Protein chains: 2
Amino acid sequence: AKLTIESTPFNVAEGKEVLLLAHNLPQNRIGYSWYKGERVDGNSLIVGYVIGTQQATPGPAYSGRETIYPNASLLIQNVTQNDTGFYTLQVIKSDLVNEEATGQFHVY
Amino acid sequence: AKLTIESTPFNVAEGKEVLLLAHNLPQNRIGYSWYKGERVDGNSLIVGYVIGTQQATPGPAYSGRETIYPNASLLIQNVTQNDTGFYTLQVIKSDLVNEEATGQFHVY
Ligand SMILES: [Zn+2]
Ligand SMILES: [Zn+2]
Ligand SMILES: [Zn+2]
Ligand SMILES: [Zn+2]
Ligand SMILES: [Zn+2]
Ligand SMILES: [Zn+2]
Ligand SMILES: [Zn+2]
């Protein structure tokens, strides 16, 4: 089934939090990478996560506000007006036939 | 030492071959995913490759002419006009702070 991302809530007050959820995770997943923007881009990588070891490693775009959970959910806290826009998840699979999906939220 | 892709040769005769090589591979690499086009996109995945097991899995853009190697290079033989343009490699790393790079060749 097709990986999709949903922000809850979509519309977020500045200084509050958003949770980005993934639906239809693939069965053979081994880990995750979250990105700022609409495209998988290593300079825009917020955090990587290995399921088996439960290790999160910040990427270049990490800002001290993002936490990734084992089901791929991403919490971003202390959102600012500059955060409005798109976010992209990759689910890394054991055969490296990886999947990705993009979602968005809005800060007011 | 940013990851980069180069085609050898850059100008490729139809029916001959091209090698896409990668410079500055990360040390903690665990595998590779090659794509047709300018981004990581599952609909354009040529092949995924796990270094440890040497298992290659084709994606939708696989054409039977591409081979992937432990040094991350992609060899395309019997090049056709459909093959021109951009290709993107993602190097999957053990921390999933993955890196990608894009290159191109021209067929004549
Ligand atoms: Zn699925
Ligand atoms: Zn980039
Ligand atoms: Zn406000
Ligand atoms: Zn607005
Ligand atoms: Zn305002
Ligand atoms: Zn070179
Ligand atoms: Zn490097």
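Using the numbering of Swiss-Prot, the residues shown for chain A are 34-141, in order.
Each Cβ is built from the backbone N, Cα and C atoms, and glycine gets one as well.
Annotation of the published mutagenesis A:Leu53 to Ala in Swiss-Prot: No effect on homodimerization. Reduces heterodimerization with CEACAM8; the original residue is retained in the structure shown. Among the sequence features in Swiss-Prot, the mutagenesis site A:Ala55 to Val is noted as follows: No effect on homophilic and heterophilic cell adhesion. Under the heading of mutagenesis, Swiss-Prot lists A:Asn61 to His and annotates it as follows: Inhibits homophilic and heterophilic cell adhesion. Annotation of the mutagenesis experiment A:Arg62 to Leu in Swiss-Prot: No effect on homophilic cell adhesion. Reduces heterophilic cell adhesion. Here the residue is the original one, while Swiss-Prot reports the published mutagenesis A:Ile63 to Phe with the comment No effect on homophilic cell adhesion. Inhibits heterophilic cell adhesion. Quoted from Swiss-Prot, the note on mutagenesis experiment A:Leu78 to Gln is: Inhibits homophilic cell adhesion. No effect on heterophilic cell adhesion. According to Swiss-Prot, the experimentally introduced change A:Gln123 to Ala is described as follows: No effect on homodimerization. Reduces heterodimerization with CEACAM8. One mutagenesis experiment catalogued in Swiss-Prot, A:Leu129 to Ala, is accompanied by this note: Reduces homodimerization. Loss of heterodimerization with CEACAM8.
All features noted in Swiss-Prot, drawn onto the structure.
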residue	record	Cβ contacts under 8 Å, 6 or more apart
A:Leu53	mutagenesis position	A:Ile38, A:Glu39, A:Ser40, A:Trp67, A:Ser106, A:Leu107, A:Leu108, A:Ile109, A:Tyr120, A:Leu122, A:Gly136, A:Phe138
A:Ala55	mutagenesis position	A:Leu36, A:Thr37, A:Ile38, A:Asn104, A:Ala105, A:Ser106, A:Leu122, A:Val124, A:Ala134
A:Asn61	mutagenesis position	A:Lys126, A:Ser127, A:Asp128
A:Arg62	mutagenesis position	A:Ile84, A:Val124, A:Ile125, A:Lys126, A:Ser127
A:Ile63	mutagenesis position	A:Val83, A:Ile84, A:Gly85, A:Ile125, A:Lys126, A:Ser127
A:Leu78	mutagenesis position	A:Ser66, A:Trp67, A:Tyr68, A:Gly92, A:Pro93, A:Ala94
A:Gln123	mutagenesis position	A:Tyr65, A:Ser66, A:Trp67, A:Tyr68, A:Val73, A:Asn131, A:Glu132, A:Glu133
A:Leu129	mutagenesis position	none
Looking at the mutagenesis positions A:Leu53, A:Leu78, A:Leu129, which ones have a CB within reach of chain B, meaning under 8 Å Cβ to CB?
A:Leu78, A:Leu129
Three-class DSSP assignment, A:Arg62 (mutagenesis position), comes back as strand
